[PDB]
Structure formats: C-alpha cells, structure tokens
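A short worksheet on the structure shown next.
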Amino acid sequence: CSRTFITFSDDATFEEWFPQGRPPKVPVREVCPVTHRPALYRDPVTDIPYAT
Amino acid sequence: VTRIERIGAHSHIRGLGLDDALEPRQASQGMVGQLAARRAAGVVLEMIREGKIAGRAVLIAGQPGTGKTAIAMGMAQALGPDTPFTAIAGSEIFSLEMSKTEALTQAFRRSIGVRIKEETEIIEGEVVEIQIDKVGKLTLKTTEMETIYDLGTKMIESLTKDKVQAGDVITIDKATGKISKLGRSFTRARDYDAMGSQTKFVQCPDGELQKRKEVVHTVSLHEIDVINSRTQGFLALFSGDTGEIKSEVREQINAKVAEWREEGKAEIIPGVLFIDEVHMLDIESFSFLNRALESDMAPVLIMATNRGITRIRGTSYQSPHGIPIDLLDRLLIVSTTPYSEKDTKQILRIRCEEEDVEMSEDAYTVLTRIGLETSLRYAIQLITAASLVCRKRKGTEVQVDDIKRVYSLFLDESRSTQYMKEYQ
Ligand SMILES: Nc1ncnc2c1ncn2[C@@H]1O[C@H](COP(=O)(O)OP(=O)(O)O)[C@@H](O)[C@H]1O
C-alpha cells in the first residue's frame, strides 16, 4: 500500500485551527409587524424587519 | 427647419399603393403605374410578412427608369421597421477585409431579426451610507422607504473599485453587475465650477426598492460578431472582425437562438435582403448565392438589374440580366414596362407635389414631352431646376418659357453626346 499521513508534530494549536464548532446561520424568515408578510427589508433607523 | 433626411430621388414613395386585395391603384401612396409589377411586388411583400418559408428570391428586371428601385422603396416603406429590410448594392460586397462570400453571408444574416425579451430582478436606490471593516453594511433609500443590506466580499470589492459614494443613485441585480445610475440632487453645487463628464444629478427613485426590468430589443442575427472576439460589441461600430468562424456562426448562435425561441426568450423575424444593381456580382458570389438560398433560415432575396443579355462578371460567358442561368432557375422574375404619355405626366406631377413646385399645365405638357424623348429621369431634375430659375425671376409658378430656360443649360445624355463632334 502507499498511504499518506500529515502529522502536526508542532503545537497542537495548529491542528486546533480546524475542528469543533460548525454552527448554522441561526436566523430564519422574519415576519413584519404590520402586514405579517415575510420581511424583505430592515429599516436602518429602527432595525425593524418589514415587507411593504 | 431642414433635417438629415430631405428630398431625395425616391422620397415621394411613402408605400406600395395596393388594396387589401393586393390590387394596385392607378395612383396611390406615392407610386404611380406599373400595375403588373406592383401587384407582383405586393405578393412577395405578403410572403415576406408571413415569414414561413426560407430563401425566396425575386428579380426586379427592366429598362432604366421603369421603377425597379422605386418599387423596392415601395416595398421597404410598406414594411414596418419591425421586419429587417437590408438594402445594399451588389458593389458593396467587393471588400478588402472580407471575401465576396463572407460579406454576402453577413448581409444575409443582417436580414434576420431577433427580438430579445429579457426579464431581470433589480435593486435601485440612493446610497445613504456605506461602511466597510472584510465586511460591512449598505443603507439604500427610495423616496418611499429605506433598508439596510449586509455586504459580502465580492459586493464590497465592487463598491470600492466602483468608488460608489453616499448620494449615488445605485442599481444592483442578482448576480451583480452594479452600475452607477445618478447623483443625488442634495450633494450638489458641485457644478458651482465643474462636473465630471459622466456625472448626472437626476433624482432618487420612488416606490419599492426591488423591481423588475423588462427589456425588449431587436438585434440582427449578425450579433454573431458580438461573440467573435474578447470585447466584441465594438466591431458593430467599426466593421472590424472579418471572417468569423463558421463553426461558431452556424451552430452556436443558431442553436442558442433556437433555445431562446423554445424557452420564449427570443423569436426570429425573417426580413429582406435587397441587392440593387445585382449584375455587379461575380460568378463566385452568384454560385455562393446558389447554396445560400437553400439554407434553413435565409431571408428573402430581392434583386434589381437593368441589363440585357450581357457578360457575367468574372467570366467570358453571356447570360440574361448578366447573372447565371443556374441562379435564374432559383428566382421569380418581375418585369417592369416603361411609362407612356399618361404615367410620365403623372409621376412628374407627383414629383412636383413632393418638391413643392407649382407648374402651369402648359409646363407639365412641355416637361412630359421632353421626358418622353430623352429620358424619364431627366424630366424629374428639370422640375427643381425650373423652380430655381423661376425663383430668381420673381415668379410663383413654373412656366413653359422657363422649362426652356433650363432645357438649354443642363443638356441630356443625348444632346451631350451629340455635341462631342469636337474630339479634343
Ligand atoms: N411607379 C413610380 N411612382 C412614382 N415615381 C416613380 C415610379 N417609377 C419611377 N419613378 C421616379 O422615376 C425615377 C426612376 O425610377 P427608378 O426606379 O430609380 O429607375 P430604375 O427602374 O432604373 O431603378 C425614380 O427615382 C422616381 O423618382
């Protein structure tokens, strides 16, 4: 056989770069507080999401 | 006020003067006479407008002055700008950057129209603020409403390298091709002393921030040259690239046009290629037209010629109209008869109407009698010349004695040749 290894013989931090975490993008479709459509915009002055 | 297009030779022909039954009228919208020829022209016009069959070819033949070019202009004005009508002379294919064959192919493809319809989602608004840290946020405004957007790196790189700035009326599409639309009218007084040559100040949009662009536009199939080079629309403004590869012309562009047609994003509208003075073509060009007419999506050819039995260019052979028999076999021939004492007078009357000249009926009689002896096309020129000679005489109507004032100044081919007894 001809198999391959990569050994991080240095500080394990250099392997620690890669693993753990892997979160989702938590937000989901936001609903506006007026017409209750799913939002298309976020107002710069309130940060409220809105549609129409 | 005088504009670019003013009174030319065929200016009075505002259409082909036919009934709904394709029956020609004695005198109608600009055209006079040639009942047989105009009925035939109407029939081929109808098959142009149906568009169902490909590579049809018609030869308008006859003596100089019958109305072959006049009939072609009648067909071209009867047909709307929607259908491509390409007019060339047979002399225009004798190129230096192309061969005869490639230029003739390009003309053929110029006679096929393609109506693009394109349908794109757009974000448009005045930029209120941009922030960049790489990541940032963008505040867009329309007179109705305002929003934040979050920017990724490609969007950021095309904000900065575009030097978009607060106040710019910006426009962004899905699969962004961001283009700067305008400049805010508030960040103004900049032209207290100067503006950039590209800068504009018209105001920010209204309604929703997200909209849909419909765009419809007729290109000709010759848009093949839009894909013959790296940057290629330029070659539609300078004729540029010469023999673009057939391996991309006949399969890629036709295939993608068929795909557009099937999806519904395009539609071919086949038009007309009018080669005037077609006898100027070489046997190479004629024998090319042989196969070109057989092709799946040729336009309809119209040809005009005034030649008898004459030599074909590029040969020592003689044939009808000066074009080969194997190509006449592929044509329908429309002959044109000359005008009599009745129709010559009437087209002179039409030309006086077009040039806004008023003539005595005596002057009409004289001008017709002069035209029937030397040439039809000459009596048309005496109209304007007599108008001018009468304008300096403090007159208001062209008179019989004025036609003779012109008739001795500007002498016909006949009298001009007859006075070559001097042999310098
Ligand atoms: N049927 C017609 N109706 C109105 N004007 C015509 C007609 N035929 C010819 N004329 C006039 O006479 C001129 C000569 O006709 P034209 O078609 O140019 O000659 P050719 O038949 O050699 O092309 C035209 O330029 C036009 O002004």
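Just so it is clear, chain B uses Swiss-Prot numbers, and the residues here are 16-148, 157-447, in order.
Heads up, the Cβ atoms here are built off N, Cα and C, so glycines get one too.
Per Swiss-Prot, the features are:
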type	residues	note
BINDING	B:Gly77, B:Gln78, B:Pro79, B:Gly80, B:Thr81, B:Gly82, B:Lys83, B:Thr84	ATP binding site
MUTAGEN	B:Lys83 to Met	No effect on interaction with NOPCHAP1
MUTAGEN	B:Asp299 to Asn	Abolishes ATPase activity
MUTAGEN	B:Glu300 to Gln	Reduces ATPase activity. Decreases interaction with NOPCHAP1. No effect on formation of RUVBL1-RUVBL2 heteromeric complex
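For ligand 1, the nearby recorded positions are B:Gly82; that is, of B:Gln78, B:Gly82, B:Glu300, these have a C-beta under 6 Å from one of its atoms. Note: the Cα of B:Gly82 (ATP binding site) and the Cα of B:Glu300 (mutagenesis position) are spaced 13 Å from each other. Geometry remark: B:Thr81 (ATP binding site) versus B:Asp299 (mutagenesis position), CA distance 14 Å. In this structure, B:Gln78 (ATP binding site) belongs to neither helix nor strand by DSSP; it is coil. Cα-Cα distance from B:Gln78 (ATP binding site) to B:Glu300 (mutagenesis position): 12 Å (rounded to the nearest whole number). In this structure, B:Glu300 (mutagenesis position) belongs to neither helix nor strand by DSSP; it is coil. Highest Cβ count within 10 Å among the binding-site residues B:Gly77, B:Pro79, B:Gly80, B:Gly82: B:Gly82.
You'll find the Cα of B:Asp299 (mutagenesis position) roughly 7 Å from the Cα of B:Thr84 (ATP binding site). Each residue in B:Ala85, B:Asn329, B:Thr359, B:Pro361 lies on the same chain as B:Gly77, B:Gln78, B:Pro79, B:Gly80, B:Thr81, B:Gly82, B:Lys83, B:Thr84 and has a C-beta within 8 Å of the C-beta centroid of that ATP site, without being one of the site residues.
Taking CA atoms as the reference points, B:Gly77 (ATP binding site) and B:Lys83 (mutagenesis position) are 7 Å apart.
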